[PDB]
Amino acid sequence: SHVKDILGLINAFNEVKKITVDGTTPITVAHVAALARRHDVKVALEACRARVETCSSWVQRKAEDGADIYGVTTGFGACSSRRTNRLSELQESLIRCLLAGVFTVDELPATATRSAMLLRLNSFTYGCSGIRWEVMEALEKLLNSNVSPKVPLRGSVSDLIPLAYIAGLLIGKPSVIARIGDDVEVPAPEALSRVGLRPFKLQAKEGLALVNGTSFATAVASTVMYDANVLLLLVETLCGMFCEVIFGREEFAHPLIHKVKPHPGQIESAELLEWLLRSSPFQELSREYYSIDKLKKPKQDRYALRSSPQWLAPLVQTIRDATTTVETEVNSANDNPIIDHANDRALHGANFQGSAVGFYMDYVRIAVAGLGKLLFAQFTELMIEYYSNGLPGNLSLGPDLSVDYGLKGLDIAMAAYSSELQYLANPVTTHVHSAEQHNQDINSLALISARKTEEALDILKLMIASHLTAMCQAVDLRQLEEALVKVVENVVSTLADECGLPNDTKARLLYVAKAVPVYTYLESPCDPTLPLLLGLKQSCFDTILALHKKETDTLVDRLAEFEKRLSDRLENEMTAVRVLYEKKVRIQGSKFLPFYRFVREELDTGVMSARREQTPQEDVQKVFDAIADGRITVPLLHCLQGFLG
Amino acid sequence: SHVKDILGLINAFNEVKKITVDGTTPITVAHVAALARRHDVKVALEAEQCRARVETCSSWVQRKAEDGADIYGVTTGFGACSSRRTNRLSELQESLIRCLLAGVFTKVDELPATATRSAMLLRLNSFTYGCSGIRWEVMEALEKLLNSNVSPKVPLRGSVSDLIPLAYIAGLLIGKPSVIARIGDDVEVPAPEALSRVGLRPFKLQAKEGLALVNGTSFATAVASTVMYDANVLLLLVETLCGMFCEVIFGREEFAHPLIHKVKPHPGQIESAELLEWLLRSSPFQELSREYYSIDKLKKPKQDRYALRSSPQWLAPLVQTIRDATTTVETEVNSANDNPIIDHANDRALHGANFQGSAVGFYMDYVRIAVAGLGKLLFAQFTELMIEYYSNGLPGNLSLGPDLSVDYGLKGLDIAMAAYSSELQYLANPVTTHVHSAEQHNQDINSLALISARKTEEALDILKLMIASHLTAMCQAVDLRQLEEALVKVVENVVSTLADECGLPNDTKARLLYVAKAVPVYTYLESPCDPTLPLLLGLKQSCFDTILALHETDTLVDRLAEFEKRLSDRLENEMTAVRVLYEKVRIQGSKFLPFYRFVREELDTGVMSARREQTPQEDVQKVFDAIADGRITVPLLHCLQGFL
Amino acid sequence: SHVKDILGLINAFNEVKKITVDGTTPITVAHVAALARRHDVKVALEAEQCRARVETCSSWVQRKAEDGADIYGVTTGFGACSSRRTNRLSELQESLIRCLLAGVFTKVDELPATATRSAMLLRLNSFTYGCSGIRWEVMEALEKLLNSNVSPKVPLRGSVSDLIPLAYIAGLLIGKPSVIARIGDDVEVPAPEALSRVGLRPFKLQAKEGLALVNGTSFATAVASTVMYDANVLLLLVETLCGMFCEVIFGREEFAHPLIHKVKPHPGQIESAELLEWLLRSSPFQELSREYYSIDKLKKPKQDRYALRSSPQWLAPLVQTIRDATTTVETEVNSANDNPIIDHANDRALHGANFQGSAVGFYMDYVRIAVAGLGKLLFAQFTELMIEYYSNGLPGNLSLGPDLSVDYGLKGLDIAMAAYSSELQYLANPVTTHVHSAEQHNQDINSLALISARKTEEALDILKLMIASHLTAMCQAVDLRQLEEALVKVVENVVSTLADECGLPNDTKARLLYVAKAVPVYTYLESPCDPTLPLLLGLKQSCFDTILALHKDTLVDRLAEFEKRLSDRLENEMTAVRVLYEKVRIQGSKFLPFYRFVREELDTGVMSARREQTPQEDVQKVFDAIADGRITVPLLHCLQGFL
């Protein structure tokens, strides 16, 4: 299952300490994300060296013999007609011309730049590039010392200009500003000195080798794909939590349904959902709910839950397939020419072309928009009393609803999130211009597309944060609801006794106490125009009619007393249970307990109301930060403990 | 290799006579497309395989409904209305069809018969899994209607994925007077009349039968199936033609070297390069390219432009998208897309959402982007071929001339290629991002698969247009390269012989013959002895050089002036003669000979010029039609025979 | 002319000292942009003009609420909750703010202070119309917060258009501890502390006040105002630089001829052509162009390519879109965007939807499309400029060289221009097509105007990058055209005097002087005496022609001497003039202010391997100048006297 694969990505991200770059060992997207986000993670360039040295001396030797090789003794791009013997000045002229971005401050963040540096280092280990081993060591050192150039955000059609700033750093160009950690910014020469390095003078092919790859697009795509995998599993898992709070029917995930429509992502998401909902205590409440007035209640759930495994199927498959493609690019010699030193040949091709990453970045952005729409639809159902099977509108606790609009702000924001997200998911690759003196008449735009997918994922994180917060609210409302109904039942039953009401009367009134959604009358339980009293008055007329001629005047006396005793005691009992619940059980047997505990206990939150001074912002920000920084994976892995061994 | 998978699809499309429908035998996209396009192809519904399953499920549903079991859409209202129960079993089903006959014929716009018959096939196949509760007899009628070429007229729009369009198939089956049915190509009659013409009687719907007939993804999956078959064929065609482009543009075949792609191993990159290396190995045109770059070596590009050199890298995601989508579409073809799913063995009506065409929907969006990427590659390749700065000797616009002021060659096709690519890029925006909360907010997510499939189909029509033009242009360039080779020899011969006749020194002779070799012939074909055009310019500078190098000089100047006069009355005539001869050979040794032979001989075309009366339209239409009806696959399979 | 209008906007942006907020005086996009960008610009809320009507409306709302009148969001719930009544007037309003403080600070991303302060201005302005029921004191507080540079930190997303983001301004006013306020550039404190520092106390919301504070289009319209100001300025800038493009590319100015555009009278087409006709009328560069096409006339294009020739036709809809959208945004700026509308003069509350930012949302989509169109125009021009086949004499990549093997000129910028245009085109897809049924399906149409304005803002950022690059390339090309002219004269002089020294006839001399004038100098600058390059090719061809012609020994001797003396004198003298140039026709050009601004004020020079400043260093200067408005000085100088 893809579930176990993603769990494997998360463990690797958590547990990796050194990244081995040797030209043989695969770097996964988890390794890239770990390098970028965990500074205790070090790069270990393991000598591979022999290959690199053979390669660079072959290039240098051939260049000096005046051999005809692109970008070595030849001009660049549309300029391969021009030959030259000025080997080092050719290379330097290329870097000078590519330092051409502008700071608008918008920039490629250090995380992406350091990732790009790792990726360039990795490409070099295959021994096709002709770069000196010493330049590779310098990259390892810069990576391990938190040194990276400030890089302008835009300019690549995929990554000459952005990679030129890495080259600029290595050759100590004064105009190239370099970060050292989070605050320090110094010119390249000073940056090199602070970590015990000297500026390089570019040898044959070295300028081109440094700039002629897909490192930036693939770096952004790697962290994009790591996040997409985590958030995907998070979304699939939360569909189960949605089912629990919405009073869904868990049969939507029954294996036979998906066996007969066997998209792998359909089978696997449902298999997960079946396992999460098996023996659910909330599914117990659900079944009990639909057994009461069965023929007045929906036979099927709405699409946002029932159709989730079918919806998720292409999204799972897109995210998993894109991960393979991105990792293939990570572990590739993206460079040109390809030096075949064993067969004494330089091969001319186009491994700098980031089209594999570009196209898959477009697809993933559409899939991410699809995940967002799923969340939007679930969230929407949850806010509307007509679709939430007992829950209050906007998940407002009240009881005074005139001054508690619950999660309405979060609801409005969810539409704003989803709308921008859908917009973002238009393709980037359909916008290819004929570029660079029409030499680059196809170009992938992979970095631009990866940037937009990253932005889409930022929005997805907001939507997940809001959704999980709303569901924790719904858990609290469902647990309070169960407790409130039991209180109403007890008060009604004990008062039926005190007033000496017949058994026919007692059973009719107790049915009303069980059947009526408590949130429809919580605001004012003894309001005669609200559903509890309406139902009781209806049953009281029905009991008078059924017991007539089988003492009417005394019955009415006792029914009037029942109402008056209810008026003096019911509200207080309902208030007391709610005040108790608010001071601080079904979730305890649910597979979603780790999520509820995490949000409530570890993040320090509570059921939302007018009595809780924390704003919706303050609650959701906490959840969002924990999703953004990876802490959310702890309750996730706890939740999935034991799934498929 | 995917190349072998696509060749397998093509062969299956040509060769299938009967499509077996039995609940176990998979239906491929080639099968669906063959049914739609070849009316000799018949459906075989197998009783032994699945009849028992179908009838067991049918009797289960009818019995449980009669005993008043609570099951969605059999004793229950539809969509947002599942709260309402009824025992009016047959009228519940009848009311659903009535409500769904709600499409509109605009202008007319309609789902074509090919799509409608494909959907009938797919709905029939869905029923074979025995989860639907439909009567075997209804399935037999579907088989008979399919084999008799009877299908309803269906409105284009109304589905969010396929209730409204499928209700028209249900309407035909129940003999609704308002539903019009086609019988073959010529007749259309009301549904009651169509049924009796093929010996069928109108069905009265039983429990679940209305819902079973409409609750599928049959139309989206029908359109997607033919979409995916075409995407596979056109992809292989596009890949293959990258080799032909290399041959005529004077590319360096080294771009396809296996080591380059071994170190960047996207499967589509490796596989497309493998194909290209094979196509270009020992090519006679690649020998010409080699000679070309050996003359004035250091003044010509060391590398080709991206439209060729970067083609395997570009093709990689496109290959993989098209192949993965084929798998996904075929999975949908071979699925019980219906609800509820009846588990008769365990006495359970399972409530889910297999009517949701999301797998098809999202993958249609991806394919349309990939098709757009294929179009962009063709556009960039076509553009290079039209511009003399980038075509390495070929005349601008591939204008034969000789008088270029009255021959603008393939300029019309060039402009059209931009128009095609532009619309295609626009079409490739996604449909799946436009989900509306639908049907009383019951359908708060919906696939839009049919709409997306339709747009991908439109994108493939434009791709066909682009392939047709591109192939046409490359045959033009083939004729121009072979004519170039002959013309150069003629000039070399005239210069060599006239150097002797005029008794020129061996220094002069060799220097003049190098000019005849080096100067691109199409730069002076218009007026070969025009003193301002490159041939005479090169001979003039060489004539000053030989005077300076050998400096009796008066006699040398006399011999050079006699050379100029003798050239000025003999050269043009000899060139005209060979050109006329050609208008009445390295392609003979090329893997792309089948394509050239097909376009020139079988389709009866020739080199384009002012002397050929046939218009670009007439030439490209022939090629388009051959792509559209599948005749293009013959030269393609011939071109590829022996590969792997 | 729209050109006068845009100049009026630029002048107003620079000249304004006080923004009068009084319920009658229009606020323009220039005024908003000025408040946002010039901290010395102050708000003046005028009591004399609107205080009276504000207090009448204030008193009306409060008394009706206390009387228990049934008025939306005053004695009723909000949005989908209008069926719920209350008499808890203040708590109703405070529950609305509590509920809308629901944004998240993502990585930090936020609506910037410029946008927030503009939104504060626009909200205050809304209130001056006297339909809102807000207290005068609250308006005074907004004025005071604006002039003291206090503004809340606002999350970027959450509005479908501007409840959530406006709730942070309301949160500041009522002293929410959770709301962080900026004071100037380097101070951030909780709202209660920020109110204290400016002498204000937290407000207690009265009837309707919460809703009044949040129920407008202030954020969408704030970002749209600065978007439109920028769009006007950058539009005029692009239009003007089409004239500079014509000059450097050797264009034919006939494309701007008044009759062409009279017979296809789109106002943007007429007006852009009129500007371009005037910019090029007495151009020294157009004289060079006329001379260029007179040499080998029948071997050179009769027409320019579309990027120049089709520019008025192309600019026409873009001019009109940006102008009309400006009108639309200002109508919104000067509107009572609020609900209910209190009609106190007729004793009634009016229930509508003036909070709907659809006018702005839709026009933001149109403008983003227009801005993409302006980008495509700049890309096409830049592309032509970099390609020798299409530049009419200029070197490829505008590489000075002379050694082209180690000077790739502006190739970096050329690649960047494709990236800029590519992303720009993608951005131009509409936002308004993505309307979700929102807020318990109460907001089943919503404008998404803030989201759209943000995307149009991002498009304009990219357009600024493209303009900076384009102008930098055109300045490069000015230098290259001027050097070209000075180089051709040296070659003509060297050929002429050496033909004299060597005693060559007048037939020979005239032929050789023709070659020197006709051959584009940049095709042989790398090595002028290389026998395989166009100068010596043309001279060798001419020398053979003069030998056959004058035929009836020493002539061959004198020509061999000419060719030898050429390889000794020519390169050194061409080098000399170039070296002098690195250490004129622009002086008569209307685009002198731009060239002077970029070269002198910004301190740049012709780009080459000898100039150590990187393209980044040069273009950043030009971009910074465009971004901060300094570019309008050269723009206004250039346009002086145009009427």
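By Swiss-Prot numbering, chain C shows 9-115, 121-174, 178-568, 575-605, 618-677, in order.
Just so it is clear, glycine is given a Cβ too, placed from its N, Cα and C backbone atoms.
Annotation comment: Swiss-Prot describes C:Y80 as active site, proton donor/acceptor, evidence class experimental evidence. Per Swiss-Prot, the feature (E)-cinnamate binding site maps to C:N231, C:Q319, C:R325, C:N355, C:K427, C:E455, C:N458. The mutagenesis experiment C:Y80 to A or F is recorded by Swiss-Prot, whose note states: Abolishes enzyme activity. The note that Swiss-Prot attaches to the published mutagenesis C:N231 to A is: Abolishes the formation of the MIO cofactor and thereby abolishes enzyme activity. Under its mutagenesis annotations, Swiss-Prot gives C:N231 to X the following note: Abolishes enzyme activity; when associated with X-355. Record note (Swiss-Prot), mutagenesis C:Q319 to M: Increases deamination activity with beta-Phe. Increases beta-regioselectivity in the amination of cinnamate. Abolishes enzyme activity; when associated with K-325. The unchanged residue is displayed. Swiss-Prot gives this note for the published mutagenesis C:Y322 to X: Abolishes enzyme activity; when associated with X-371. Quoted from Swiss-Prot, the note on the mutagenesis of C:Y322 to A is: Abolishes the formation of the MIO cofactor and thereby abolishes enzyme activity. The note that Swiss-Prot attaches to the published mutagenesis C:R325 to K is: Increases deamination activity with beta-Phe. Increases beta-regioselectivity in the amination of cinnamate. Abolishes enzyme activity; when associated with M-319. What Swiss-Prot notes for the published mutagenesis of C:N355 to X is this: Abolishes enzyme activity; when associated with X-231. Per Swiss-Prot, mutagenesis C:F371 to X is noted as: Abolishes enzyme activity; when associated with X-322.
Checking Cα-Cα distances from C:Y80 (mutagenesis position) against the recorded positions (C:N231, C:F371, C:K427) with a 10 Å cut-off leaves nothing; none qualify. Using a Cβ-Cβ cut-off of under 8 Å to chain B, none of the recorded positions C:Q319, C:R325, C:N355, C:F371, C:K427 qualifies.
Around the Cβ of C:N355 (mutagenesis position), a 10 Å sphere holds 22 further Cβ atoms from the protein chains shown. Most Cβ neighbours within 10 Å, among the recorded positions C:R325, C:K427: C:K427 holds that distinction in the structure as shown.
Annotation note: C:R325 (mutagenesis position) sits in a helical segment as assigned by DSSP. Checking the recorded positions C:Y322, C:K427, C:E455 against chain A with a Cβ-Cβ cut-off under 8 Å leaves C:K427, C:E455, in sequence order. Listed in sequence order, the recorded positions from C:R325, C:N355, C:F371, C:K427, C:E455, C:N458 having a Cα within 10 Å of the Cα of C:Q319 (mutagenesis position) are C:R325.
Overall, the recorded (E)-cinnamate-binding residues C:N231, C:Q319, C:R325, C:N355, C:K427, C:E455, C:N458 cover a maximum inter-Cα distance of 58 Å.
Among the recorded positions C:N231, C:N355, C:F371, C:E455, C:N458, none has a Cα sitting within 10 Å of the Cα of C:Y322 (mutagenesis position).
Taking the Cα atom of each, C:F371 (mutagenesis position) and C:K427 ((E)-cinnamate binding site) are about 49 angstrom apart. Nearest in space to C:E455 ((E)-cinnamate binding site), taking C-alpha to C-alpha distance over the mutagenesis positions C:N231, C:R325, C:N355, is C:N231. Separating the Cα atoms of C:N355 (mutagenesis position) and C:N231 (mutagenesis position) is a whole-number distance of 7 Å.
Of all the recorded positions listed here (C:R325, C:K427, C:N458), C:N458 has the Cα closest to the Cα of C:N231 (mutagenesis position). Taking every protein chain shown into account, C:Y80, C:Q319, C:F371, C:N458 are the recorded positions, and of these the Cβ with the most other Cβ atoms within 10 Å belongs to C:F371. Taking the Cβ of C:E455 ((E)-cinnamate binding site) as centre and 10 Å as the limit, one finds 24 other Cβ atoms among all the protein chains shown.
On the backbone, the CA of C:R325 (mutagenesis position) and the CA of C:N458 ((E)-cinnamate binding site) stand 51 Å apart. When secondary structure is read from DSSP and collapsed to three states, C:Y80 (mutagenesis position) falls in the coil class. The secondary structure of C:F371 (mutagenesis position), as reduced to three states from DSSP, is coil rather than helix or strand. A sphere of 10 angstroms centred on the C-beta of C:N231 (mutagenesis position) encloses 24 other C-beta atoms.
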